[PDB]
Amino acid sequence: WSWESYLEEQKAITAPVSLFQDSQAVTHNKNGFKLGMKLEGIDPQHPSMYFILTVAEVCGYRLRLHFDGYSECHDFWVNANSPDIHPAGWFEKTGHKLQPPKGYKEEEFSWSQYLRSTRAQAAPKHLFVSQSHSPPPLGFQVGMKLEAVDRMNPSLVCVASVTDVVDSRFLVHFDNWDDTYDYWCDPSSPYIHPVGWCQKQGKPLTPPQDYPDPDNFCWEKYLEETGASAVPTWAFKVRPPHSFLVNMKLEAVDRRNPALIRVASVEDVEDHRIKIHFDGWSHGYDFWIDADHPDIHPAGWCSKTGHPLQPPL
Amino acid sequence: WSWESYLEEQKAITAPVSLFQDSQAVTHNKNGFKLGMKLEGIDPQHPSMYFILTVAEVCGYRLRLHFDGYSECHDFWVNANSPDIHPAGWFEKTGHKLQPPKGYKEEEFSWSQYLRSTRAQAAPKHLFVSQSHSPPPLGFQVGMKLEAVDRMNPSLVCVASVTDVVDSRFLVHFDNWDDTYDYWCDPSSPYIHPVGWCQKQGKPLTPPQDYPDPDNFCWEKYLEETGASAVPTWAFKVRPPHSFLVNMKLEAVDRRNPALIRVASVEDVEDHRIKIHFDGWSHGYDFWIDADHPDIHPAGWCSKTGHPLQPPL
Amino acid sequence: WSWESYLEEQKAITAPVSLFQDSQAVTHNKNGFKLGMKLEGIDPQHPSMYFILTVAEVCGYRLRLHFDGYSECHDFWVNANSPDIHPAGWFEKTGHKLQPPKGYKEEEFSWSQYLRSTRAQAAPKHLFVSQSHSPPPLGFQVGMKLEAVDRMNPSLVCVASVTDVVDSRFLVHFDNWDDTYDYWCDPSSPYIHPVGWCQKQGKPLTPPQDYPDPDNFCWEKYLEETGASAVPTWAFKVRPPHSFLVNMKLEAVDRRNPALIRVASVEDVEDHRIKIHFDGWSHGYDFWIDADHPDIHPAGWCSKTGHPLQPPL
Amino acid sequence: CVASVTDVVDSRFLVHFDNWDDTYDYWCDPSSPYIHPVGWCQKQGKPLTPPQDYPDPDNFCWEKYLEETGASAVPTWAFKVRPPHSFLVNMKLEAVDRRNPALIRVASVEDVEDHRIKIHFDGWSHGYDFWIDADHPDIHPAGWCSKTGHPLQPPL
Amino acid sequence: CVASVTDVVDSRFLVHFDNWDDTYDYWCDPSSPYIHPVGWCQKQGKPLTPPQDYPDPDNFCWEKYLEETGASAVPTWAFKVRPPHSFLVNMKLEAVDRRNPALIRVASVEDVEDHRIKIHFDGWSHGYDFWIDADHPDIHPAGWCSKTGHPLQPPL
């Protein structure tokens, strides 16, 4: 199988490298992660929470992470340039809570002790793109409030708060809802708006879960009661729409079997998202994904990084 | 988008209309081809051979042709003023052979009966710019001999024959070779030369495939032996070099997906060819093309003919 | 009146929005068609033929179209997102034939000149959802063959051809028959089947009108003889049965006077059709309709688009 | 003149003059005395004015203008006969003053045609007398102002 | 372009382009395929070139221009259809040499339009080929030179 022969055969064009973020395209960085290394990272399902993680597998510029003490059914894959992982020690130096290995107490866990117990090595610091050392996102402080789209229920724009800040990004949290709805963004995210945006746009605003008087939610009173400030309007930036076009081909990780990356096509577009189709598979497996998502890549990425590529059905 | 605003922002000019052949520039002719019409035409991969074709798609002044009985994977695009297509009945009336639809036999095929059996419409004669109702190109009669550059292997100038004449054009065939290397041209073509030109210029001439005694190749006796005359030297006209300049902009079909036409730029020039660059794409997709190629057009061609134009990426 | 109070008094539910095609449900698009605008479209009684049409009336997201030069008794209603109407100039740019206004001749007609003579405005291109600017429905090329149910005589499955392709849809034509029986559909249509389906299912296949030797009807030789390919079986997709249930309420155009839309109920169901009952009217006016028909809509459609809703009688 | 229907709203439609500004347009209904079926001029004796800047004006042909514009003429059965009004000279009424339309005045019928009346404002000069269509929205029966709560200007 | 009749001599008239060099002027008759009545461009949807140095080049209007200039349009009835010529490609004839007008040469019809022919001088480069109106006084039937006593130049 080759991309060159397949494109000639299909009279098709790949999405150029120029349409991707540098982080999605870069193939010349080596993967320094090695089996058994220990580190810290967010649970992709609960992006506000941090766990002790171990490198269980490496494949090209990707690695599979295992939650120490928990079942292997929870293992997940990230790129070696992921900002959602951090070196041993990072949580304690930056004000983040550790969920310790199964059966430990928070107060009970110490990296020194754990590494002695396991005789394991911590992943070296120099591997990690994110250590909370770079300038923060301008204008977004922890504790400030804003209006945000519930990416799980995208018809809802909701009262939300900044609850975390790491390097150039911040975490959006939906007031008094499960942290499973939280997501990381930057100032240009198309999913966030200043306080007052819904009322100015004539959209209903979804109030906090279990808000005492759900009927008459008022931002001014809520901000006062909560000792909170709005993110100032100047901080919000326009992200330009992406330049991907329908029928362009690319490589995308399989959501159902994330170990796998497949030949894919752009099936549809929005301003900030693309709809992925896996060539040769049912359109029933098609899915929408943000254009900046870390698991889409230009054609060639797998061969240049050493990751196997699944040809079309 | 708009050419006008593009030219201002880029501080650039378009290749003037006068630089193009009338046939590449003409926008004011309507496309009278309709879905399902039947006709005859050359196979672009075997330019000496004629097949039954059906109009499968129309886009502006272009059409996509299907080889009757064969796979749709062979379909190809032409312009409505293509001289490489002819009305039903042309082959018989002009001394050409028709390769029939898949599963027929040359002499099993009758247009009357085919049309009855399909209930299809033959494309009307008046649509075609080439019907062999013009007197031939002066001095180029079938069977005559000349020296020609193998456009596939441009360092070779070779023993070649005229094997087909249609309106103002004729077919150049390489003696003892596949029709695969053949090409259509006219008497001003820069790829052809009178008998003796090589000798008189210094360059070696490639004789017919598997000729007896190749270095000892003698034209005046090849000629007497084949009962052929060389094309008279007075026949070969001087096409002047084109006047395209680097950085001029135009519109060009994308060879990767020929359904598409794009904003393009002149990246380089030779006497009779231009190197095309698609604005906003990698220089890796840059390609050489004959100045007189049917698939380059002046700015505004798409707009005036009703074909989409791909703006720069 | 109000849906809300109606549902309480009847102790009933409305057919949810999710049950409908997006095209049947969408209310938030404005109707940009204006009185007197000119365009092209199919004749609903001769679905293979295109005529010049004028906007005669606008009501909410619907419009009434007039055949230029002909009687107003032929006027008909469509939705503003109809794929059966196209901008001025479309026929020429896409290989379709235009039947001209009464008293003209196909080739006497020019849009430039018609617009000058009438001083009329062509409806702007951006209004149309169907302009042949999308790539076709996969595997369905013009001239290809299939088996189809005669929607007029549903016990018959018949030899049929693709004769028209426009955006995601194509026209099914019965071999040797009037266009009167033709219908538009897409590859998930439940009325179409690959070549051989009848034989493989047990049912008899109706051959072309006035074919020689009907019981002795052979597909692979009909095919070789017509220079046609059958539509490949991989092309035919499985539309799942709709999920409408008896007693769900909705809004539906009244076929007796199509200017009107009414409160309606699901009286019965098949896999791909629903039987409509108009609340407060006799069951004698109950009628069967395809679930995907453009003239059924979710509760609130009229209200959101600005079309009157007939309350129950 | 040659004219078209360009707008329809409820029981009314807009009459437009072909090749002319909308400045001359007017709304009416099928009983309007200002409109006529195609051919009426020819059949009555009067000359018909063709579209502005038409090619070859005296040689103006309707059935071919029609075929050429993909238009039909309004059918003759459509044009209804408004009967002449029954106002008589000296009857009194209330009428908006065109000089200052905020005002309505006591008025008199000074003259009549089949479909128009000439209005005189009692106590004012006959110089301000003006012609108006009987069906104009700005003439009203005596007592209209009083019953609707609009001041009535008494005679001067 | 906007133009005027500035001369009349026998059966012909001179066409002049308003406020342009008289070098652009040409003689014709009523059937000339190069002239049209006032309004033709607008009826055909072609741009009309206004007079040189027209005070407001943007909004040229024939009605106003005619009034300002004290001028009338040539009436439409005066313009006649000239039938296309009947010359066919490859027919041979005699034509004066534009470069050396003392000379008349053997010539061929290289191409045709409705009212013009393209002349090729047999034996010379097609680079010397030229379009000429079918009625031009310097093309002639074969034999014209010998019958009038003018030398004829044979083909190159």
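Numbering, chain A: per Swiss-Prot, residues 274-586 in sequence.
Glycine is no exception: its Cβ is also placed from the backbone N, Cα and C atoms.
Taking all protein chains in view, 20 other C-beta atoms sit within 10 angstroms of the C-beta of A:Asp316 (mutagenesis position). Annotation note: A:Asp316 (mutagenesis position) sits in a strand segment as assigned by DSSP. According to Swiss-Prot, the mutagenesis experiment A:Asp316 to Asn carries the following note: Does not affect binding to monomethylated and dimethylated peptides.
Secondary structure at A:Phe340 (mutagenesis position), taken from DSSP and collapsed to helix, strand or coil, is strand. Sequence-distant neighbours of A:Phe340 (mutagenesis position) (same chain, six or more apart, CB under 8 Å from its CB) are A:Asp316, A:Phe324, A:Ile325, A:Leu326, A:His347, A:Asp348, listed in sequence order. Looking at Swiss-Prot, you'll find the mutagenesis A:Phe340 to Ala noted as follows: Does not affect binding to monomethylated and dimethylated peptides.
Residues within less than 8 Å, Cβ to Cβ, of A:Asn426 (mutagenesis position) and separated from it by at least 6 positions along the same chain comprise none. Under mutagenesis, Swiss-Prot gives A:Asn426 to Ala with this note: Abolishes binding to monomethylated and dimethylated peptides.
In sequence order, A:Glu420, A:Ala421, A:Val422, A:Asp423, A:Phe447, A:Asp448, A:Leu478, A:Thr479, A:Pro480 make up the list of same-chain residues 6 or more apart from A:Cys431 (mutagenesis position) whose Cβ falls under 8 Å from its Cβ. What Swiss-Prot notes for the published mutagenesis of A:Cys431 to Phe or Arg is this: Strongly impairs binding to monomethylated and dimethylated peptides.
For the mutagenesis experiment A:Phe447 to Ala, the note given by Swiss-Prot reads: Abolishes binding to monomethylated and dimethylated peptides. Abolishes binding to p53/TP53 monomethylated at 'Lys-382'. Under the three-state DSSP scheme, A:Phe447 (mutagenesis position) falls in the strand class.
Under its mutagenesis annotations, Swiss-Prot gives A:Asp527 to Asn the following note: Does not affect binding to monomethylated and dimethylated peptides. Secondary structure at A:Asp527 (mutagenesis position), as computed by DSSP, is coil.
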Item checked: Candidates A:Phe447, A:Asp527: member of the mutagenesis positions with the richest Cβ shell (10 Å) -> A:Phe447
